[PDB]
Amino acid sequence: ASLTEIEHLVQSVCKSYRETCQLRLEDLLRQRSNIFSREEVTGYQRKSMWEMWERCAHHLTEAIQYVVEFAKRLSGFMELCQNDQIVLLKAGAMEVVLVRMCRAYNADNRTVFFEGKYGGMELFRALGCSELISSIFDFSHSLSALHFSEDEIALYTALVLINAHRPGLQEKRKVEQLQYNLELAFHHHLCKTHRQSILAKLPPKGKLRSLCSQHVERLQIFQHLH
Ligand SMILES: O=C(Nc1ccc2c(c1)N(S(=O)(=O)c1ccc(F)cc1)C[C@H](CO)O2)c1c(F)cccc1Cl
């Protein structure tokens, strides 16, 4: 709405993000050295489809709850009706989860942090979702090339959540106000750090819609006759 409350907004969001991320970037980097041995990997591959789905679904659910907390710490979010909160939370929450998981990825050897160590795609063999796992790893790789700072992720994902072009909203104009403020903050921050160039190199989303839709499709296959 004005200057200096804009910077207050930026630091507000970055603070909320710092307090709602599962692991801190310091520790994810620190443990890049720590890799799953072949015994451990094949250990994960010998799990049944249903054990593996249970584990990953749990991890996913945990991640999503952390994103829900993040949303609650954004100014204006709690003053929305329960409905709009829910809508925004569906779409946004899983998408935000995928960006943060970009944080958890290591492009040097194409491994991701999982249950304490780094490992490649081969773990998730037990899931029986080769194409989806591939898509996830590719997305994280390309985002990893952009070198997001924690602040850039904070603001980007806040913008992913607070989208007033989600179909189903009742108080569309309140969400548009929150969105507008957040876009303003994001762009001012990028200019002050001279990172605005990255606005061209953002992932076209609908690539993100593809990951979500893929999760839905594979869930539909999974629960079909079992
Ligand atoms: O596992 C599935 N989806 C999923 C998406 C995002 C996630 C997670 C899971 N988890 S995770 O388990 O730790 C994880 C999974 C795959 C990775 F490559 C790295 C990490 C948490 C992570 C928090 O940073 O964000 C999945 C999937 F990919 C296919 C079918 C069913 C499921 Cl549940």
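Chain A residue numbers are taken from Swiss-Prot; in order, the displayed residues are 265-490.
We read in the header that X-ray crystallography, 2.8 Å was used to get this structure.
Even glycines carry a Cβ here, placed using N, Cα and C.
Copied over from Swiss-Prot:
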- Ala327 to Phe: Completely abolishes transcriptional activity (MUTAGEN)
- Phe378 to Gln: Completely abolishes transcriptional activity (MUTAGEN)
- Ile397 to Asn: Nearly abolishes transcriptional activity (MUTAGEN)
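When the Cα atoms are compared, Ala327 (mutagenesis position) and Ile397 (mutagenesis position) turn out to be 17 Å apart.
The secondary structure of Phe378 (mutagenesis position), as reduced to three states from DSSP, is extended strand. DSSP assigns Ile397 (mutagenesis position) to a helix. Between the CA atoms of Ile397 (mutagenesis position) and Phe378 (mutagenesis position) there is a gap of 13 Å. Non-local contacts of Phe378 (mutagenesis position) by the CB criterion (under 8 A, 6+ apart in sequence, same chain) comprise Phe300, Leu387. When Cβ atoms from all protein chains are considered, those within 10 Å of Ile397 (mutagenesis position) total 20, not counting its own. Neighbours of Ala327 (mutagenesis position), defined as other CB atoms within 10 A of its CB across all chains, total 20.
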